[PDB]
Amino acid sequence: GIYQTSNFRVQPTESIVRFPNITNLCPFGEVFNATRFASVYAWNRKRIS
Amino acid sequence: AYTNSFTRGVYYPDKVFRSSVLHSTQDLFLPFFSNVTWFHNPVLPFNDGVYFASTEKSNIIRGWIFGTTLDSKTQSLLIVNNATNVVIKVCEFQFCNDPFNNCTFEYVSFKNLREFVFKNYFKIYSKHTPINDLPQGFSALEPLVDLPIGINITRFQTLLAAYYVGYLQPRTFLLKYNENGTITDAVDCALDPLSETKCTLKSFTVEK
Amino acid sequence: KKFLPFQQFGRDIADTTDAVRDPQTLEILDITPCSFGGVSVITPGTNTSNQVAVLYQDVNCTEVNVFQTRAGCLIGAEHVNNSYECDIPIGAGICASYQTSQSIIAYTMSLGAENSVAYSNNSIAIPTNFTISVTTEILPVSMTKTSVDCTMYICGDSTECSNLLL
Amino acid sequence: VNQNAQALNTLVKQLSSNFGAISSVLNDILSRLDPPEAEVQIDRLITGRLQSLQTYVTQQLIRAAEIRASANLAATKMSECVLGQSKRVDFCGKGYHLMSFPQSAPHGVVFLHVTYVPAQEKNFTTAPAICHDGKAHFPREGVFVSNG
Amino acid sequence: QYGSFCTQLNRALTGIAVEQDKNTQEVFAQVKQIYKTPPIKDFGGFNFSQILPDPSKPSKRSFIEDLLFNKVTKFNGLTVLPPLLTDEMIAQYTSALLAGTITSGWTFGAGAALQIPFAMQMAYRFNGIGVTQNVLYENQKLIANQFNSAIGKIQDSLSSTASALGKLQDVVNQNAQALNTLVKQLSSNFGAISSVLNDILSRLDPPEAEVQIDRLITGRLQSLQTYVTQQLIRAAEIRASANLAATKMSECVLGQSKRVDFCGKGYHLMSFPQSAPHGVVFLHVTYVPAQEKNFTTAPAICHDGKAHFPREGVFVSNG
Ligand SMILES: *[C@@H]1O[C@H](CO)[C@@H](O[C@@H]2O[C@H](CO)[C@@H](O)[C@H](O)[C@H]2NC(C)=O)[C@H](O)[C@H]1NC(C)=O
Ligand SMILES: *[C@@H]1O[C@H](CO)[C@@H](O)[C@H](O)[C@H]1NC(C)=O
Ligand SMILES: *[C@@H]1O[C@H](CO)[C@@H](O)[C@H](O)[C@H]1NC(C)=O
Ligand SMILES: *[C@@H]1O[C@H](CO)[C@@H](O)[C@H](O)[C@H]1NC(C)=O
Ligand SMILES: *[C@@H]1O[C@H](CO)[C@@H](O)[C@H](O)[C@H]1NC(C)=O
Ligand SMILES: *[C@@H]1O[C@H](CO)[C@@H](O)[C@H](O)[C@H]1NC(C)=O
């Protein structure tokens, strides 16, 4: 006869992950590399979104 | 005043390429042949989503305001074209009642028919074509802009000419994707019994 | 492919993903699924041999004494020009058999001896003699009259299950 | 017999399958649990087993509707091919049909079809008709032939 | 945990899948030898050129067979196996059965083939419907013109439309609708949180994800058992059509059917098989009474007061 007995199946060789190439970061230098800071009475606040 | 919408208000309802196929989908679509409200100024309800179309020769309309209050007290979307650049921002704005704070989003960059779809967060789709009262025909509104802005909307305004407004509804549209990736016809399945037949069969030609 | 600038994924008729746009560089990539297929152990009786051929159904041999076929890749059978009758069927016109120093062989099956008939606008063949012959024919007529008592199958020896079966 | 035996043996083996219950034997569910916890576990075995009988009985109904079409074929041969002489080519064995003899078998029937087969033949020159007195003649039965 | 149901499905589809070649074998392979016509074509004036092999192609299908092959029309574990007899090996069979019919008649069905001139084959054929041999010979070129006209009209009919082959294009459609419906059922939820498996595996922890996948399995496995049941029933319809085709190719091609209305409208003379994609087509050739006259008649006539009856036929008075 011609008995069908198992399935052949190619395995994944390696993983790939893809996303858009780096642009539009938050302005961290204008907080951490700044030339001016608040008095502790009057803390600055800046919105990151 | 009022005008027939005809076979207009079809937009690409997802970012998915498909060619030579009759893709049926159920979402916020403009009911075919319904009567758009016709203007040559006011403040309007938004409901679930808006088809906005304008016929121009003169760049008279520049953009829109959207929200629930439209007189500060809470956040409201503003979209504006002016001279060399276009502007988008979402502050708790004060406005005039006749125009022509907590800014969580901001950006800066008849012979024309312009067409737009606005829906909820907020998504813009559109098309622009030369013409020479809204024309009988078909158009494929492409997605332009996605705003993750979280704004509630029930009302809106035009910033300044002939323009037309109608409300999108949860209907089933059979969309004909053509050759190298374009929508090119549609059937609004609830329109008439032949349209119910074309959506039963998933076919644009019906046999005897 | 020519996706429109805002289209990111390609779809086929049966809602399969046929292609994708790379998000960094605007090229459209065809997706072909990973190759798979049934493995078929073509064999004579173990009362004759332990040689077995193997057919990898619908696959270029590369991904697996080898023969490429319309049915897939056939391994361990010799490709033979001689067309015999079918013995073990394979597909797409191919059959295979165990033959003489003995191996499995694989070939396009013959449909039997060919015969150009001696037709003319004047000739008839007539039998001068006959054979009577007896031919067996076999037909099935009935099954085993089986009967399965659903209750004693599903809930055998339990009212505490039967109360739920109702 | 093989198709019925493969259908029964699979139906029996499926009694031992879990369907997601804590045991494939019902008396293990009943001995290890109280009724509020048993009805969650037994319903798995009922939902599964019942799908296993719906499957088996559908096979037997499809199958029996093939064996029925083989029985009605045997009843048509035992009428025309035994109780008569059917002129229906290759229905009643290869050859011209003379007669057949039915023999029983387990779950079946077997025919000894008896057929006249043409065997030793010679080529002859032939003509569709003959002339003799300007009128044209044709055979009542058979054919004209020249021995050479 | 569901047990043998997976294997039982592949066993059920293998019952169908083997049977599709057993059908195609018993329909077409009714002959031990591949018969061939001579290069000469003295078939009494009958023009079988439109149904015999054409040598100009890699697969030597006839003129009418290529009308039939023209008028008739993915990776989720589903696989389409190939037929054992590829369509040239089908066409060698329909070549052999047809060539043996023309240069033999029934005699290649009954045993070893015996040649006969074609206008003597038809002489018997007409005699098989009670129309005496001379009715062929007194009309032979007219009969060949009526036949050549009728075969011509078949080509024009098959050239015009696919609507005649609805009997085959409906099989191809139903099999393709069942395949699409089985694949589309992968995108259904069945009461789970997604129709995608890696969503459920990644977005949830195993105590929850293994219930969401008991949902998808108890849906999916019933999606297959429904498809395989539809295929087993469909296949039992096609089995009964393969056995009707095998019955017609036995009685209606290899013989001469006396069975009324079994072998087309008319009195049956002979028929010519042509292959088609997943099917077969018979050209039944039939004698149909056309022009007619009214006569007076009697069951018998008196002479010497003894009563006379016909051996064959009937008495008529012209008036
Ligand atoms: C048999 O009839 C066919 C047509 O059905 C004839 O074939 C055509 O013959 C003409 C010349 O008479 C050619 O111009 C065509 O191109 C042929 N058609 C094809 C499809 O080949 C055939 O010649 C006739 N044969 C006899 C012996 O009469
Ligand atoms: C600027 O500030 C960032 C803070 O994110 C730091 O990573 C970087 O090294 C700094 N560079 C200099 C020159 O201060
Ligand atoms: C457009 O209007 C904005 C105010 O919303 C203004 O700040 C901007 O400068 C104007 N554009 C140009 C090019 O002047
Ligand atoms: C949006 O506005 C409606 C009033 O029409 C209100 O009931 C609803 O809660 C609002 N939703 C949000 C998210 O602001
Ligand atoms: C093998 O075949 C022989 C016949 O040649 C038979 O007698 C023997 O019992 C068979 N054995 C098995 C295990 O099938
Ligand atoms: C019939 O004629 C052919 C030659 O065309 C010859 O080979 C064959 O043997 C002849 N048959 C008989 C029975 O003599």
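Going by Swiss-Prot, the residues shown for chain A are 311-359, listed in order.
Using the three backbone atoms N, Cα and C, a Cβ is placed for every residue, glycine included.
The C-beta environment of A:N331 (mutagenesis position), restricted to residues of the same chain at least 6 apart in sequence and closer than 8 Å, is empty. For A:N331 to Q, Swiss-Prot lists a mutagenesis experiment annotated as follows: Reduced viral infectivity.
Here the residue is the original one, but Swiss-Prot notes a mutagenesis experiment at this spot, A:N343 to Q: Reduced viral infectivity. The DSSP secondary structure for A:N343 (mutagenesis position) is coil.
In Swiss-Prot, a published natural variant is listed as A:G339 to D, annotated In strain: Omicron/BA.1, Omicron/BA.2, Omicron/BA.2.12.1, Omicron/BA.4, Omicron/BA.5, Omicron/BQ.1.1. The Cβ of A:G339 (variant position) has 9 neighbouring Cβ atoms from other residues within 10 Å, across all protein chains displayed.
Record note (Swiss-Prot) on the natural variant A:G339 to H: In strain: Omicron/BA.2.75, Omicron/XBB.1.5, Omicron/EG.5.1.
Looking at Swiss-Prot, the entry for natural variant A:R346 to K says: In strain: Mu/B.1.621. Over all protein chains present, the Cβ of A:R346 (variant position) has 5 other Cβ atoms lying within 10 Å.
One natural variant named in Swiss-Prot is A:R346 to T, and its note says In strain: Omicron/BQ.1.1, Omicron/XBB.1.5, Omicron/EG.5.1.
Mapped onto three states, the DSSP output places A:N331 (mutagenesis position) in coil. Its own atom aside, the Cβ of A:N343 (mutagenesis position) has 7 Cβ atoms within 10 angstroms in the protein chains shown. Under 6 Å, Cβ to nearest atom of ligand 2: this is the test, and of the recorded positions A:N331, A:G339, A:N343, A:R346 it is passed by A:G339, A:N343.
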